[PDB]
Amino acid sequence: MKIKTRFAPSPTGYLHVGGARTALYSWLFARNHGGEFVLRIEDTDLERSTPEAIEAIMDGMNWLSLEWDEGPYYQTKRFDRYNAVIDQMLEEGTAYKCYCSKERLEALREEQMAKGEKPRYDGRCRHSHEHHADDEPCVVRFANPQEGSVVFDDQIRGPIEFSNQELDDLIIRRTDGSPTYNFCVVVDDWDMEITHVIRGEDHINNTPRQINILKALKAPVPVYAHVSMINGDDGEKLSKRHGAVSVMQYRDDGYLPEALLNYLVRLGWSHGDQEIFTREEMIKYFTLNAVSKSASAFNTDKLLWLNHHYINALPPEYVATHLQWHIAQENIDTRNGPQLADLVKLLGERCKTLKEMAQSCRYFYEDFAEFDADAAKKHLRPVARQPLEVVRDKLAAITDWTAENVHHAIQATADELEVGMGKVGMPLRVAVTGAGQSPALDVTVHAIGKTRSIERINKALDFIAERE
Amino acid sequence: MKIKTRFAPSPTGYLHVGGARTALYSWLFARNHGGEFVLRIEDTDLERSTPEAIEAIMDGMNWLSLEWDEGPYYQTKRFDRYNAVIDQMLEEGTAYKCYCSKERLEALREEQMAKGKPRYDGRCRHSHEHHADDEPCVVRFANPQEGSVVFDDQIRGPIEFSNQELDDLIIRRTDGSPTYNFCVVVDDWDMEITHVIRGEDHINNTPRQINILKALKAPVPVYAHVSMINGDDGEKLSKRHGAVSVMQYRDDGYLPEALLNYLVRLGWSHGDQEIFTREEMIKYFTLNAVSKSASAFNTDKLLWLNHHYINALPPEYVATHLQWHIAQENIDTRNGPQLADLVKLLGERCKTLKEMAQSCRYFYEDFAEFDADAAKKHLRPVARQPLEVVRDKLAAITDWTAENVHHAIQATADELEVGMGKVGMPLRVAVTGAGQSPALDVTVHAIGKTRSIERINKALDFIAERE
Ligand SMILES: N[C@@H](CCC(=O)O)C(=O)O
Ligand SMILES: N[C@@H](CCC(=O)O)C(=O)O
Ligand SMILES: [Zn+2]
Ligand SMILES: [Zn+2]
């Protein structure tokens with residue numbers, strides 16, 4: 001059993017869309033097999049691993065509701081654990097102590113690159129008989145095996161083979177006490193007992209280096225699965241120029257977490273039949289073998305309509321909880337108006353993003369100072385007060401305030417008084433909304449209270465009464 | 001129950017979208033209950049019943065694939081049938097022969113409008129005087145005066161009209177021609193129509209048609225009047241809102257499946273489901289589910305409906321409708337890829353068949369000059385060497401497939417170390433002429449190896465203008 005996946009991002013300042021999909025594959029697989037999902041932070045890069053950068057990762061994880069069972073663990077700590085394993089490998093002989101200077105190390109790399117070889121450190125200090133010990137500063141390296149090769153069955157890329165002759169005895173501790181990054185990964189995956197590694201594509205070169213270290217210090221080597229990169233619109237790697245790149249920028253743009261997670265799953269992974277999956281539906285049907293090795297392009301137009309569906313498909317109460325954030329972005333006093341769960345029922349089919357719903361809704365909660373200049377010139381003086389005064393005093397006739405009673409009440413006008421339906425509904429729309437674009441008239445004027453209805457109808461009557 | 005629905009449009013010049021939805025409900029109701037769908041023509045208005053105007057109805061029904069079991073019947077014909085029933089009805093006590101002149105009617109209507117509703121009095125209802133022998137006159141129908149008329153409308157509920165509001169309407173003019181309200185009754189009786197599904201404006205004519213059906217011993221059918229289709233501002237659908245004729249949507253690049261699916265959703269609602277096949281619309285259709293309220297026309301959703309059906313329907317069927325818009329663009333489709341294959345390429349990109357006929361000429365015809373704008377960014381001298389290795393590698397493969405094309409562009413940008421976008425984009429501008437196209441694996445494959453080199457070298461002959 002003990003299935004344990006991991007997500008160990010290096011802080012970039014935010015949560016990259018490609019990194020969120022990687023975390024989703026590691027999170028779906030841990031939940032698929034009833035395992036644990038561990039969170040880890042690669043904050044050794046002290047410049048870009050700011051406290052705001054680390055929070056932007058966890059805040060992005062929480063919005064997508066990708067909760068973790070263990071963590072988060074930080075690589076800036078556990079240094080005493082890292083040096084404890086290094087001292088262990090020095091005693092067992094699996095790691096030696098190099099004494100070459102940086103002058104000879106750079107002269108070795110320039111000679112191999114010139115000679116048409118691969119930059120690898122030869123075993124000069126691997127089995128050196130030259131003494132130079134104790135008080136002298138030095139670095140320690142990992143005695144990489146020389147014979148054979150390492151082959152790991154990648155669930156995404158298939159069988160991958162790396163000859164041991166192209167892997168060097170990598171350094172695992174610098175001149176100072178700090179250990180190198182690759183050694184900080186093998187012990188973390190060992191101490192946390194990771195069984196399935198799901199990371200990006202560019203980490204494939206360090207995978208055979210990490211396996212030979214785990215096999216050395218006697219550790220259960222996990223099965224690796226490297227997901228391909230996400231390409232943009234023109235076939236290049238996904239960047240900020242292709243569109244929104246951070247998961248929180250999509251939250252600012254007016255998206256739902258279910259819409260983004262359902263689209264990132266469809267990038268590479270496929271089920272054939274479906275395009276829309278629920279959270280629990282992704283857990284069951286997810287298979288690493290189904291993820292494609294080819295890179296997928298990012299279609300922002302498809303993601304938008306994916307968001308439009310989830311706005312009207314998800315429960316109106318839950319969509320309202322995400323609508324509240326963009327409501328505060330537009331700064332709207334939502335005390336005197338309809339419910340938020342009832343607001344998404346009105347503006348559901350109209351707009352395709354929550355930002356577009358927070359906008360074009362202020363007339364449901366707040367009064368407007370002026371009218372729309374073009375919409376005001378539409379309902380001029382002729383036959384404007386005649387249909388407005390009869391419908392204003394007819395809406396307040398009922399005690400049961402429902403949109404059904406309003407429809408037949410608005411139906412009374414333009415039918416009892418011979419006139420077109422657009423000759424009263426359009427002036428009524430501009431009266432209560434201020435513009436000439438809104439949902440159904442019977443439903444729009446019902447969400448607005450009967451008080452603010454006659455207040456804004458008489459407001460237009462005082463406006464059309466300006467022939468002087 | 002031997003269910004029989006009908007669709008009898010009056011030729012307005014074309015096929016209104018609202019009229020097609022009415023024909024769609026009657027066709028669905030007949031196919032749901034294993035009945036017959038009959039077709040009738042109200043071509044009595046000889047001014048707008050042009051042979052071109054009546055044909056636009058026939059081919060519009062055929063475009064939506066709304067085949068009929070009976071018909072088409074024409075009200076221009078069966079005039080002897082219309083004159084034979086009134087003569088039989090004149091023999092019975094249900095229809096008399098009025099004789100009042102046009103002067104008495106206007107003087108009575110203006111007197112009835114002056115007193116405390118214009119309803120013709122029964123002056124000739126029980127007159128024993130022959131009044132004339134062959135002089136001009138008008139035949140009318142004796143309307144019942146006691147009680148009411150009630151018809152259970154399946155959409156608008158129960159509607160009641162008092163018989164005192166229905167006057168003895170005219171059923172035959174002075175020139176012997178019969179009126180419209182009587183022609184509908186005799187047609188629906190000889191054709192054995194069990195369910196009537198028509199527009200909303202015929203709700204006032206329903207009680208008059210039933211009192212004639214209650215007379216002469218006739219089975220009264222069940223009526224169901226659909227609500228009008230309103231536009232963006234709440235008024236009836238007109239040309240100012242957008243496309244109105246069904247054939248205008250074929251010109252604009254739509255499919256019959258996309259238009260029928262959207263008109264079905266207008267009013268009739270079946271849960272969260274939005275996309276139905278023709279067979280699903282036959283099964284799940286319920287006449288009571290049609291809402292009494294009027295629904296506005298959302299051209300944005302209809303565009304999304306068509307985008308789905310382009311990629312959901314078989315590519316060979318979409319190719320048969322795409323052929324009409326290729327002829328509109330006047331594209332020589334002799335050298336390029338197959339039409340059914342073209343739908344696979346431009347499928348997820350465009351949302352209408354006109355948008356597919358456009359932005360596809362470079363697959364079939366060569367372009368004289370480039371877009372310049374996209375060339376100025378990708379035809380720089382730095383790309384003259386990526387283009388010299390792709391064409392030498394594109395021809396190295398004997399098996400011409402999109403996969404072997406990708407491996408050719410993959411050998412490039414690796415031998416000459418550079419980003420893959422720095423070779424595929426100049427290849428995209430050289431082969432397509434602009435900076436937008438599907439995947440380069442299928443774009444240069446569908447165009448061909450011969451026309452590729454002819455366009456790569458065309459770019460090489462152009463990018464060599466650094467002087
Ligand atoms: N921190 C690395 C991943 C390290 C790993 O998964 O081994 C990244 O964000 O790309
Ligand atoms: N011909 C009428 C319909 C007649 C009927 O359905 O009874 C129309 O086009 O509106
Ligand atoms: Zn050394
Ligand atoms: Zn008379």
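Cβ from N, Cα, C; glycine included.
Swiss-Prot lists A:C98 to S among its mutagenesis entries, and the accompanying note reads: 10-fold decrease in activity. Strong decrease in zinc content. Here Swiss-Prot flags A:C98, A:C100, A:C125, A:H127 as Zn(2+) binding site. One entry in Swiss-Prot concerns the mutagenesis experiment A:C100 to S. Its note says: Loss of activity. Strong decrease in zinc content. In Swiss-Prot, a mutagenesis experiment is listed as A:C100 to Y, annotated with the note Does not prevent zinc binding. Reduces only 2-fold the binding affinity for tRNA(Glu), but reduces more than 10-fold the affinity for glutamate in the presence of tRNA(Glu). One mutagenesis experiment named in Swiss-Prot is A:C125 to S, and its note says Loss of activity. Strong decrease in zinc content. Record note (Swiss-Prot), mutagenesis A:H127 to Q: 10-fold decrease in activity. Strong decrease in zinc content. The unchanged residue is displayed. One entry in Swiss-Prot concerns the mutagenesis experiment A:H129 to Q. Its note says: No change in activity or in zinc content. The annotation that Swiss-Prot gives for the mutagenesis experiment A:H131 to Q reads: No change in activity or in zinc content. According to Swiss-Prot, the mutagenesis experiment A:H132 to Q carries the annotation: No change in activity or in zinc content. In Swiss-Prot, the entry for mutagenesis A:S239 to D states: Does not aminoacylate tRNA(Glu), not phosphorylated by HipA. The structure shown retains the original residue. The annotation ATP binding site is assigned in Swiss-Prot to A:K240 on the grounds of similarity to another entry.
The structure, with features from Swiss-Prot marked on it.
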| residue | record | DSSP class |
| --- | --- | --- |
| A:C98 | mutagenesis position | strand |
| A:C125 | mutagenesis position | coil |
| A:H131 | mutagenesis position | coil |
| A:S239 | mutagenesis position | coil |
Restricting the recorded positions A:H127, A:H129, A:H131, A:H132, A:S239, A:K240 to those with Cβ under 6 angstroms from ligand 3 leaves none
Quick note, A:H127 (mutagenesis position) and A:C98 (mutagenesis position): C-alpha atoms separated, nearest Å, by 9
Comparing the Cα of A:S239 (mutagenesis position) with the Cα atoms of the mutagenesis positions A:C98, A:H131, A:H132, the shortest distance belongs to A:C98
Argmin Cα dist to A:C98 (mutagenesis position) over the recorded positions A:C125, A:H131, A:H132, A:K240 returns A:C125
Taking the centre of the Cβ atoms of A:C98, A:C100, A:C125, A:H127 as the Zn(2+) site, the remaining residues of that chain with Cβ inside 8 Å are A:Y96, A:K97, A:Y99, A:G123, A:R124, A:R126, A:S128, A:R141
For A:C100 (mutagenesis position), the close recorded positions (Cα within 10 Å) drawn from A:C125, A:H129, A:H131, A:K240 turn out to be A:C125
A:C125 (mutagenesis position) sits from A:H132 (mutagenesis position) (Cα to Cα, rounded, in Å) at a distance of 11
By a 10 Å Cβ neighbour count, the lowest-scoring of the recorded positions A:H127, A:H129, A:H132, A:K240 is A:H129
Here the 10 Å Cβ neighbour count for A:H131 (mutagenesis position) comes out at 8
For A:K240 (ATP binding site), the spatially nearest of the mutagenesis positions A:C125, A:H129, A:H131, using Cα atoms, is A:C125
For A:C125 (mutagenesis position), the nonlocal same-chain Cβ neighbours (under 8 Å, six or more residues apart) come out as A:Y96, A:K97, A:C98, A:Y99, A:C100, A:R141
